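*Asks:* A single structure is presented below for examination.
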Protein chains: 4
Amino acid sequence: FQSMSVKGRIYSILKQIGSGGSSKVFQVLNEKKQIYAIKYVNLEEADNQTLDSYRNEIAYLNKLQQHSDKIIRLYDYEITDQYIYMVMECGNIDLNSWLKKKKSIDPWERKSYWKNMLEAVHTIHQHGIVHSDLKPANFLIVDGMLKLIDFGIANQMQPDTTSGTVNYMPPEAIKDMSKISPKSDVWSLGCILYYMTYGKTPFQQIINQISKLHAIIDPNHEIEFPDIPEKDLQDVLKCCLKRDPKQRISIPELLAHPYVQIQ
Amino acid sequence: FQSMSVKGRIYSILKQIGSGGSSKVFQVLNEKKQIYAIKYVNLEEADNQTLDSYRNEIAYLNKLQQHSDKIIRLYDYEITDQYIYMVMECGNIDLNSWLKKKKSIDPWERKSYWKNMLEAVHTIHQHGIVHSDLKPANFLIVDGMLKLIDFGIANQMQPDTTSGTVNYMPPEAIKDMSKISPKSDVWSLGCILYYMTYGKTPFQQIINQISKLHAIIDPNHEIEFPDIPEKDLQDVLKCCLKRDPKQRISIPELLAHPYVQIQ
Amino acid sequence: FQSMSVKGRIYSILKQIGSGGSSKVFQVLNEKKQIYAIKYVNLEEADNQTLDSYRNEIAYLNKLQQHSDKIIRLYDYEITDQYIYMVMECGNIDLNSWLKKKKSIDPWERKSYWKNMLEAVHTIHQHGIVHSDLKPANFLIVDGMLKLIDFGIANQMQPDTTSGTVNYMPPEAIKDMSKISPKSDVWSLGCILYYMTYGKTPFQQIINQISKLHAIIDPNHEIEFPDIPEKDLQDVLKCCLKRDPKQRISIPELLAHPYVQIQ
Amino acid sequence: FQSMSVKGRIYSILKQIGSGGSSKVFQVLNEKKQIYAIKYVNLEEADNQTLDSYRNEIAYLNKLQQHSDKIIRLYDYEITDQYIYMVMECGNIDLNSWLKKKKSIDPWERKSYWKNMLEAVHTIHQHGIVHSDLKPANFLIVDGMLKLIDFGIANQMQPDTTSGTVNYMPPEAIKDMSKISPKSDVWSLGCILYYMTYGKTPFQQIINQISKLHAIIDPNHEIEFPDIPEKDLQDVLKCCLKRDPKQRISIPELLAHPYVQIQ
Ligand SMILES: COc1cc(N2CCC(O)CC2)ccc1Nc1ncc2c(n1)N(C1CCCC1)CCC(=O)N2C
Ligand SMILES: COc1cc(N2CCC(O)CC2)ccc1Nc1ncc2c(n1)N(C1CCCC1)CCC(=O)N2C
Ligand SMILES: COc1cc(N2CCC(O)CC2)ccc1Nc1ncc2c(n1)N(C1CCCC1)CCC(=O)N2C
Ligand SMILES: COc1cc(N2CCC(O)CC2)ccc1Nc1ncc2c(n1)N(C1CCCC1)CCC(=O)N2C
Ligand SMILES: [Mg+2]
Ligand SMILES: [Mg+2]
Ligand SMILES: [Mg+2]
Ligand SMILES: [Mg+2]
Ligand SMILES: [Mg+2]
Ligand SMILES: [Mg+2]
């Protein structure tokens, strides 16, 4: 029912898609009645560290545009001491919501989504970012292609309604409680691909968390990998989910793997 | 994830908004990435009477375009023995969904929505249609303005989900079981406006239906009309909900009423 | 968490099962930790007609105890100008809730439930009651046996939650808008048995109500009765759903029918 | 609709309350129509370690009966190579479900529930059990009194429906990834009491888990303790939530605290 001004241009709000604190995301239309998203952050209560965090993202989000189209596009922004408005691409649905809704995944679409994920994470790695907390919520399906989103410092973004959070955590990040590396995202991505392969994360079955945390770090807990028709798929998952990050496969390695390279 | 061709032009589907049988409505985008709706009817099982019913609507929907913008616009259609595709305006939400979600209504917005409703129903009346079953579901909020929708013969359209039906029935339509007239829509509209005024339909409190049906036809059941700041509002409702259709106010009368004419 | 006194005896409340206005039903335990229900009516606002209605039920409920155990038992009650408390049998679930939850019904259980329904309705008929609004909500599953409940004048009882209403209406009751007879309950019961047979009421498919009301009274709307293994079942339904109440089967007839009498 | 035999005595099932794998809990009635619970474990797939785990619980559950009535009572059991059936007390609701439903808690009821929790945990401690994973789900409200439940080795018990998991984890248990002690339950209990005091767990606000795990172990993350009318309450919480288990208050200490000892 409402509207907003970013850098002179007027946008009419269709619906609130999601929110965190003090952030909200809207699906909007521009003067040409074209579909975009606008992220709104209320700064009225933000401390220095947090201000800096939102500045860093906008900056990286700007820089990364040029180097890959598998990062959500930012078109324009207004930023004051009171508020941020960022005009952005609007996808169809996030990967997490989508995975929960899905009967099953077509091997072609899985492989294709895998390529997009690799490219995105490979990209942030080349620019010195190591996410360390990747999850399905960090990907947006836009025109059949996944793009990285919500990849910044403190990003508790969740869909809204009109009425796992640890299954992806890499082992080295647990033990560490100087020891988080690019390899940690490989774990997390592997967990997502495992999900897309077996309909479940490697420890979705363990519902107590002390017990689940234990299982992730424990090498005498053999993870299961039932045989499937795609042997390459099977080897990628096996290499992604090696607990010793040093023996875990790298992103540049994964991009040379037959699973992604051979038709 | 999908797409469709109507009269040469390609449309990509965002989401299914609603359905009946064998109809479905989609929110789609055109080649210029602009937002529209497409109604799809599957004819594979339609009998003559039903075929005729869908033809009548498309025809009326076409004719009524020229005479009022408070009827949903049809832009183009493809019709075969197998299917109908109609490209149409896409509103924000239907009135029924909206009323259920709403805290309360701003008197200005109520009055404005009332004007739109009158104009729409007045329009169909001038073209020999007498709906006889009007309800909140028959109105679509498009850019702050209500437009008549789903007003055709057999139209069981309902919103879809990702997981009253008699409060509006006019008394003469009950007794009749040669006796349905324009006045019957005045009743129904009054019931909607009563809802928008008092947060409830005149017999929402009576949940048994034999009992509710009885109450609608019974003149010794005084309907309540608590005093409000808007006396004109109070008189319109009182005149709309007179049980004797002959003593009920007409649409051309209602358009001259101070409630709609005086600021 | 609470407790209550009826005629000297103390009852502790387990949970609220359901409510209307100004009535509520509780699942309670007695001093011997045995399971009962207590219906509570708040009289603080009851008019004479309504007072009388609640008195009539308690009276009939008392009288009918002696003549059939397919009417819910009342054990004791306290009644003042302020409140009624009735201590009653507590069943497992009502028939309506149960039907909505059910995969499918075992022919033996259907037939058995049919016998109980007939006996109950036959009973009220012998005592000059003609319900005229029977529905699945009017039956309570208690130890594998249906018992009639909520059969009194103004009884808008509905289950509570921790977070059709016209499919059963007999045709003569519609036309009548001196003409309601025992036969009307036969219709309604038939509709319930039809539901238990075909998974659906005879006009569950017609969702518009003007249209559904029309269909119930219209003799050129042939109701469907797909062949099933139980031909007796098929004939009972056909005889219950005859629109001319005079040509409709009677309860004493139905009790002599092979469906209920032959193993 | 069904029934079961434990040690000769027949029990009729009212409803399934909850389940895990391969366990289920039922609300049942005995031959005297009195209300009990029955826990059913299907052993058809249990490995030695798990068999042993279920044996240990039944044994402890038996022994602890004699020493405190704030542990759920076991009355009788049948145990074979195929199944376990345990007849048990049936409470009203578990603490977790109850806390989620609650407007707010009466200080008297909070204190009383606190006493019960202390007594229960104190009891298991005297018998060499150190739970190490206490949570609201581990307590059952039975006749206004909390009793410890589901306190055994692998107990993933969850309520069923007819349609946090880490907020309680003690810091020493995180760092430990020879170092879990009685003090760890004091943490967890404190977190529950904090919840009952402030409507929220100390880190319910941090929704990312890497971040929440970090916060629990981090001493430069001052936990908040807004002043309340009950200063004793304030000191208990402060003493329970000290991160250095050595400087954390003990159960025998907590039982001498003015909060529990002075009216
Ligand atoms: C209609 O567009 C969307 C719909 C949905 N959902 C439909 C409802 C269902 O329950 C699942 C979520 C989810 C995502 C989108 N598209 C979308 N575009 C851009 C962003 C964004 N999300 N989000 C969503 C906010 C919550 C999750 C993703 C955050 C990333 C971002 O910066 N932007 C701009
Ligand atoms: C995003 O667009 C809409 C969203 C909603 N809802 C959001 C979900 C919520 O639960 C309530 C319903 C409801 C209506 C629209 N817009 C809309 N435009 C055109 C038509 C149409 N509806 N519908 C909807 C189908 C179900 C009710 C109206 C039928 C009328 C029609 O011919 N067309 C083309
Ligand atoms: C646990 O006992 C019950 C549970 C349920 N439900 C479980 C919840 C689910 O969503 C469906 C309803 C439904 C009925 C019962 N048992 C029951 N006994 C006696 C009466 C009674 N109902 N009710 C229920 C109140 C709402 C419907 C029936 C009214 C009839 C009556 O006078 N009494 C005393
Ligand atoms: C009617 O009795 C109950 C109802 C509920 N709920 C009502 C539904 C609502 O959504 C929340 C849960 C919860 C607990 C009980 N009573 C109850 N007694 C004994 C055990 C037990 N639970 N449970 C429940 C199973 C799931 C949580 C507790 C496990 C502990 C145990 O060994 N026994 C025997
Ligand atoms: Mg949702
Ligand atoms: Mg929903
Ligand atoms: Mg919805
Ligand atoms: Mg329910
Ligand atoms: Mg529940
Ligand atoms: Mg529920």
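These residue numbers are counts, starting from 1, taken along the chain as shown.
So this one's X-ray crystallography, 2.6 Å, going by the header.
The backbone N, Cα and C atoms fix where each Cβ goes, and this holds for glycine too.
Pulled these features from Swiss-Prot for this protein:
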ACT_SITE  A:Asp133  active site, proton acceptor
BINDING   A:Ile17, A:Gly18, A:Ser19, A:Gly20, A:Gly21, A:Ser22, A:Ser23, A:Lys24, A:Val25, A:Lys39  ATP binding site
MUTAGEN   A:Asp150 to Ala (Swiss-Prot position 664)  Loss of kinase activity
MUTAGEN   A:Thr165 to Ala (Swiss-Prot position 686)  Loss of kinase activity
*Asks:* What are the non-local neighbours of A:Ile17 (ATP binding site), defined as same-chain residues 6+ apart in sequence with CB under 8 A from its CB?
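*Replies:* Result: A:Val25, A:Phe26, A:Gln27, A:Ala37, A:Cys90, A:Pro159, A:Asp160.
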*Asks:* For the recorded positions A:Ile17, A:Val25, A:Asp133, A:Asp150, A:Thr165, return the ones with C-beta distance to chain D below 8 angstroms, or 'none'.
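*Replies:* Listed in sequence order, the recorded positions near chain D are A:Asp133, A:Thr165.
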*Asks:* Looking only at C-alpha atoms, tell me how far A:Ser23 (ATP binding site) is from A:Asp150 (mutagenesis position), rounded to the nearest Å.
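*Replies:* That comes out at 11 Å between the alpha carbons.
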*Asks:* Just how far apart, in Å, sit the Cα atoms of A:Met177 and A:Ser178 across 10 unmodelled residues?
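*Replies:* With 10 residues missing, A:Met177 and A:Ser178 have Cα atoms 11 Å apart.
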*Asks:* Pick out which of the binding-site residues A:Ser19, A:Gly21 has the most other Cβ atoms within 10 Å of its own Cβ.
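*Replies:* The most densely surrounded of these binding-site residues is A:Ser19.
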*Asks:* Where does A:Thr165 (mutagenesis position) sit by DSSP, helix, strand or coil?
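*Replies:* Coil, per DSSP.
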*Asks:* Consider each pair of residues in A:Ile17, A:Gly18, A:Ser19, A:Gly20, A:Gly21, A:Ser22, A:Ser23, A:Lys24, A:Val25, A:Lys39, all listed by the record as binding ATP, and report the largest Cα separation in Å as a whole number.
*Replies:* 14
*Asks:* I'm trying to understand the geometry here, so how far is the Cα atom of A:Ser19 (ATP binding site) from the Cα atom of A:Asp150 (mutagenesis position), in Å to the nearest whole number?
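*Replies:* For A:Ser19 (ATP binding site) versus A:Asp150 (mutagenesis position), the Cα atoms are 11 Å apart.
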*Asks:* Provide, as an integer number of angstrom, the distance between the C-alpha atoms of the residue listed as 'active site, proton acceptor' and A:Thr165 (mutagenesis position).
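*Replies:* If we compare the Cα positions of the residue listed as 'active site, proton acceptor' and A:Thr165 (mutagenesis position), the gap is 10 Å.
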*Asks:* Can you grab the distance from A:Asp150 (mutagenesis position) over to A:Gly21 (ATP binding site)? Cα atoms, rounded to a whole Å.
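*Replies:* Cα of A:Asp150 (mutagenesis position) to Cα of A:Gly21 (ATP binding site) measures 13 Å after rounding.
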*Asks:* For the C-alpha pair, I'd like the distance in angstrom between A:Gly21 (ATP binding site) and A:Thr165 (mutagenesis position), rounded off.
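*Replies:* Given the Cα positions, A:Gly21 (ATP binding site) is 18 Å from A:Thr165 (mutagenesis position).
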*Asks:* Which secondary structure state does DSSP assign to A:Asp150 (mutagenesis position), in the simple three-class scheme?
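*Replies:* Where A:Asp150 (mutagenesis position) sits, the three-state DSSP reduction gives coil.
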*Asks:* Neighbour count, 10 Å Cβ-Cβ cut-off, for A:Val25 (ATP binding site): what number do you get?
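*Replies:* I get 22 for this one.
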*Asks:* Based on a Cβ-to-ligand 1 distance below 6 Å, what subset of the recorded positions A:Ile17, A:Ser19, A:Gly21, A:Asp150, A:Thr165 would you report?
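*Replies:* Those recorded positions that pass the cut-off, since their Cβ is under 6 Å from ligand 1, are A:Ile17, A:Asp150.
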*Asks:* Across the 7-residue unmodelled segment, how far is the Cα of A:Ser163 from the Cα of A:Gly164, in Å?
*Replies:* 22
